[PDB]
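Report on the following structure.
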Amino acid sequence: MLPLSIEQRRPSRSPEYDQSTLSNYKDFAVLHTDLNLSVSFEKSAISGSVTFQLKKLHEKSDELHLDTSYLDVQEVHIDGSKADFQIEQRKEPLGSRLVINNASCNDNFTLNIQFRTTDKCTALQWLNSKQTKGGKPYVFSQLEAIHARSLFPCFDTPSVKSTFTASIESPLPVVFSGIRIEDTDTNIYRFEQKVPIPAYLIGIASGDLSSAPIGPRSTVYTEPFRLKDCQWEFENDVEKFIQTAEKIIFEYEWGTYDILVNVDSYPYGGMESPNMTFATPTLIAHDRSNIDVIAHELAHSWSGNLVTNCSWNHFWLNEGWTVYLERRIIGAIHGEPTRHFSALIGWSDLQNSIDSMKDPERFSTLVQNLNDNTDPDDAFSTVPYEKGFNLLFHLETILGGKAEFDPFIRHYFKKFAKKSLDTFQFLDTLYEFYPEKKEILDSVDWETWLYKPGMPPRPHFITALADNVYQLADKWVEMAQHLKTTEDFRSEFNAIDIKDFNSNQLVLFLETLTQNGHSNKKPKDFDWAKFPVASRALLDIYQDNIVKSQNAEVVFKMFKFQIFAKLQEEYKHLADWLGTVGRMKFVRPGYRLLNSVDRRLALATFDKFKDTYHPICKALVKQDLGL
Ligand SMILES: [Zn+2]
């Protein structure tokens, strides 16, 4: 009932089969999973057992195949009886297939595997005591996309979702992607995940953590020194966000919405493990300006967590729907011009991602096509997010806007609640929900959106907030050249200029500057180093909103404008600041900025702070400096 030749591409069975799994999930039903784990900070390993409640499905060849990757499976036990297993030879990138003899049991059986993580585990990130400001060891898992198979043996595919129950022992406190149960100290933390989740959403963190309320159904976890700060950051908006998102879709389904603010050495940008959102400390600005980042993880509570991409071929249904709903939450809070601006910055992110991404012709396509050979990680770029946002936004516009599309959002998420789906399954629900709207629904070029690489059709977004940034930014470039005095500059420019700018406008503003403005009529090879008064006059007049900002996002862009402006005095300040942040995205280009202008400082800086970043952060920064 939908357009050829999209139908031509329609898999034979939906949800589409997951090539990234070596497991045979199509043969089993996972009724419930249980993790009994023990954290050893000293061995850098998690050891224990996983217990599945499985039901045999009959609808040809039969066996029990599980995913593992560099994992020590010690014993298996079916219904309490030893069961015969063997581990195949490792196949990049999908790992070793754990084959277990299931012949003996009945339809519904209890599967218990005992295992140890390996030195080669790719599921757990370990930080020593030099790597956290608190001074205690820390560990967190990062499981997306197929790393769960490295934490425990399982059907490592987004199409298999199972309730969870978890007992984790640790010398240090433990948080989990679940709700903690009452216990009755043996250092054993116990949690329940009452909603079915995929294993990539399984999240564990253990370290020196305390907690504080940030809402009626929200608590924040983080290092104690940072505890009251983090609480202040989240406590004003977190419940409001949840309610904004509940109005756009429907009641939040997970009970509590908690946030773990990870250690400073945390190199990533966040994770949406259900019941415990992993957040970056660079979210803590002390003014609540870099806070809308929470709407995204929160949004995942519906799209991705509640309704899952069945495979990493259909990841856009995870992340695209989430950027959409995310921008809808902020749009509801800050006004339509803001979501359009969010959207417009997103369009910018997409093009740099497409211009640059390797094999921009295979991976830039909205619906991916990983067979059993492509690492699912190649499917993760800005495409799913932005081009997926743009397709959902396009669908919104043509259907008569938010009030016409909003009913489709509630049917979709209500229809696939607790299940997985593919692209094709989404479209049918789309076509099925608008009988009347069938004629323009059909006007959509699904083939270019879903299956062509490169930039999708460009949408018309309100450019208001971006115009102001570009205008103000262009003006500085033009004025850099006519005005020769700090007092001259102080009279054409005022703190009111960037007053009503939000965090994202400052970042674009400061970024537009280093691109010598944002206009066709841009001075060619205009350089900010040649105008020492203009550059310094900018950070001077805008000291309160730019220079005095503790928003790491705004702080980095400032350092960039200062490295571009070749303001030699500030380098020590960029050097010092690289000692305060561990986020790969600040630390890395941050060490690149410092090295170009002042090689000797970068090297000294890196020498003093090398062993304080996440080991991966250090390797990559050490690479750029040529060590
Ligand atoms: Zn996301």
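Residues 40-98, 102-226, 229-671, in that order, are what chain A shows, numbered as in Swiss-Prot.
Technique stated in the header: X-ray crystallography, 2.3 Å.
Cβ from N, Cα, C; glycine included.
Among the features that Swiss-Prot reports, substrate binding site is placed at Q184, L185, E186, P311, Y312, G313, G314, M315, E316. Quoted from Swiss-Prot, the note on the mutagenesis of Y244 to F is: Strongly reduces the substrate affinity. Record note (Swiss-Prot) on the mutagenesis of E316 to A, Q or D: Abolishes the aminopeptidase activity. Listed in Swiss-Prot as a mutagenesis experiment, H340 to Q is described as follows: Abolishes the epoxide hydrolase and aminopeptidase activities. Feature annotation from Swiss-Prot assigns Zn(2+) binding site to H340, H344, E363. Listed in Swiss-Prot is the mutagenesis experiment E341 to Q, annotated as follows: Abolishes aminopeptidase activity. No effect on the epoxide hydrolase activity. If you look up Swiss-Prot, you'll see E341 marked as active site, proton acceptor. Among the sequence features in Swiss-Prot, the mutagenesis site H344 to Q is noted as follows: Abolishes the epoxide hydrolase and aminopeptidase activities. Swiss-Prot lists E363 to Q among its mutagenesis entries, and the accompanying note reads: Abolishes the epoxide hydrolase activity. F424 to Y appears in Swiss-Prot as a mutagenesis experiment; the accompanying note says: Increases the aminopeptidase activity and decreases the epoxide hydrolase activity. Swiss-Prot documents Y429 to F as a published mutagenesis change and attaches the note Abolishes the aminopeptidase activity and decreases the epoxide hydrolase activity. Under the heading active site, proton donor, Swiss-Prot lists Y429. Swiss-Prot lists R627 to K or A among its mutagenesis entries, and the accompanying note reads: Abolishes the aminopeptidase activity.
Annotated features taken from Swiss-Prot, shown on the structure.
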residue: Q184; record: substrate binding site; DSSP (3 states): coil
residue: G314; record: substrate binding site; DSSP (3 states): coil
residue: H340; record: mutagenesis position; DSSP (3 states): helix
residue: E363; record: mutagenesis position; DSSP (3 states): helix
residue: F424; record: mutagenesis position; DSSP (3 states): coil
residue: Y429; record: mutagenesis position; DSSP (3 states): helix
residue: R627; record: mutagenesis position; DSSP (3 states): coil
Recorded positions near ligand 1 among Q184, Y312, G314, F424, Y429 (Cβ under 6 Å): none
Cα proximity to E341 (mutagenesis position), best match among recorded positions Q184, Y312, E316, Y429: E316
Gap-flanking C-alpha distance, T226-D229 [2 residues absent from model], angstrom: 8
Deposited-model gap closure distance - 3 residues unmodelled, Cα of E98 to Cα of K102, Å: 7
Among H340, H344, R627 [mutagenesis positions], residue with fewest other Cβ within 10 Å: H340
Neighbouring mutagenesis positions, C-alpha within 10 angstroms of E186 (substrate binding site) - of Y244, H340, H344, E363, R627: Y244
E186 (substrate binding site): tally of other CB atoms within 10 A of its CB: 23
Candidates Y312, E316, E363, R627, namely the recorded positions, that fall within 10 Å of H340 (mutagenesis position) by Cα distance: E316, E363
Inter-residue Cα distance where the pair is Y244 (mutagenesis position) and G314 (substrate binding site), in Å: 14
Those residues of the chain, 6+ apart, with a Cβ under 8 Å from that of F424 (mutagenesis position): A187, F359
Nearest of the recorded positions (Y312, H344, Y429, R627) to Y244 (mutagenesis position) - Cα to Cα: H344
Length of the line joining the Cα atoms of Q184 (substrate binding site) and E316 (mutagenesis position), in Å: 10
The one of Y244, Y312, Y429 whose CB sees the fewest other CB atoms within 10 Å, among these recorded positions: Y312
